[PDB]
Amino acid sequence: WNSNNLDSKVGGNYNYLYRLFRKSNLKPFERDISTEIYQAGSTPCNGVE
Amino acid sequence: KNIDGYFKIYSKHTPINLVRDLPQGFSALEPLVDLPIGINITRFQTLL
């Protein structure tokens, strides 16, 4: 359902994020709460972005 | 075991008089209760 006053804040929203660039694909019936940085070739960042 | 987050426990007691080289006898294992938590397990450790 659509929420117009529950999660719609004036100062944006930073508590909800979505994974876009990480190579680790989340398989069904699984969960991953790791917050890391995507590695592009060399220099593995993993938090040293 | 852990299938779809369900925890299975198979326990059974049988009398035997031996210290090693387990015999070739046959005996089934029956469950007692199902524990439907729904989590992932990757490591285990026994207590002494």
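In chain A, numbers come from Swiss-Prot; the residues present are 436-484, in order.
This deposition comes from electron microscopy, 4.8 Å.
Positions of Cβ are set from backbone N, Cα and C atoms, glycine also.
Here Swiss-Prot describes A:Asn440 to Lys as a natural variant; the accompanying note says: In strain: Omicron/BA.1, Omicron/BA.2, Omicron/BA.2.12.1, Omicron/BA.2.75, Omicron/BA.4, Omicron/BA.5, Omicron/BQ.1.1, Omicron/XBB.1.5, Omicron/EG.5.1. Annotation of the natural variant A:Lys444 to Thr in Swiss-Prot: In strain: Omicron/BQ.1.1. In Swiss-Prot, a natural variant is listed as A:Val445 to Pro, annotated with the note In strain: Omicron/XBB.1.5, Omicron/EG.5.1. According to Swiss-Prot, the natural variant A:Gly446 to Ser carries the following note: In strain: Omicron/BA.1, Omicron/BA.2.75, Omicron/XBB.1.5, Omicron/EG.5.1. Variant annotation in Swiss-Prot: A:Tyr453 to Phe, described as In strain: B.1.1.298; the structure shown retains the original residue. According to Swiss-Prot, the naturally occurring change A:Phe456 to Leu is described as follows: In strain: Omicron/EG.5.1. Here Swiss-Prot notes a natural variant, A:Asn460 to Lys, with the remark: In strain: Omicron/BA.2.75, Omicron/BQ.1.1, Omicron/XBB.1.5, Omicron/EG.5.1. Swiss-Prot documents A:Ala475 to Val as a published mutagenesis change and attaches the note Increased resistance to neutralizing antibodies. In Swiss-Prot, the entry for natural variant A:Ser477 to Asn states: In strain: 20A.EU2, Iota/B.1.526, Omicron/BA.1, Omicron/BA.2, Omicron/BA.2.12.1, Omicron/BA.2.75, Omicron/BA.4, Omicron/BA.5, Omicron/BQ.1.1, Omicron/XBB.1.5, Omicron/EG.5.1. The structure shown retains the original residue. In Swiss-Prot, a published mutagenesis experiment is listed as A:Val483 to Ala, annotated Increased resistance to neutralizing antibodies. A natural variant is reported in Swiss-Prot for this position, A:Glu484 to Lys, and the note states: In strain: Beta/B.1.351, Eta/B.1.525, Theta/P.3, Iota/B.1.526, B.1.1.318, Gamma/P.1, Zeta/P.2 and Mu/B.1.621; May enhance affinity to human ACE2 receptor. What Swiss-Prot says about the natural variant A:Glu484 to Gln is this: In strain: Kappa/B.1.617.1. Under the heading of mutagenesis, Swiss-Prot lists A:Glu484 to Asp and annotates it as follows: Increased replication in human TMEM106B overexpressing cells. Recorded in Swiss-Prot as a natural variant, A:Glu484 to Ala carries the remark: In strain: Omicron/BA.1, Omicron/BA.2, Omicron/BA.2.12.1, Omicron/BA.2.75, Omicron/BA.4, Omicron/BA.5, Omicron/BQ.1.1, Omicron/XBB.1.5, Omicron/EG.5.1.
The C-beta environment of A:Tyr453 (variant position), restricted to residues of the same chain at least 6 apart in sequence and closer than 8 Å, is empty.
Annotation: A:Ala475 carries the greatest number of neighbouring Cβ atoms among the recorded positions A:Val445, A:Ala475, A:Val483 [cut-off 10 Å, Cβ to Cβ]. Counting in whole angstrom, A:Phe456 (variant position) lies 10 from A:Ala475 (mutagenesis position) by their C-alpha atoms. A:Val483 (mutagenesis position) has A:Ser477 as its nearest neighbour among the variant positions A:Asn440, A:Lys444, A:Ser477, going by CA to CA distance. Counting neighbouring Cβ atoms within 10 Å of each of the variant positions (A:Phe456, A:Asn460, A:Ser477), the lowest count belongs to A:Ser477. Using a 10 Å radius centred on the Cβ of A:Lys444 (variant position) and all shown protein chains, the other Cβ atoms total 10. Taking a C-beta cut-off of under 8 angstroms and a sequence separation of 6 or more, A:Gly446 (variant position) has no same-chain neighbours. Separation of the C-alpha atoms of A:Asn440 (variant position) and A:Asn460 (variant position): 33 Å, rounded to the nearest whole number. Nearest to A:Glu484 (variant position) in space, judged by Cα atoms and limited to the recorded positions A:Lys444, A:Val445, A:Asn460, A:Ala475, is A:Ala475. When the Cα atoms are compared, A:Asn460 (variant position) and A:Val445 (variant position) turn out to be 33 Å apart.
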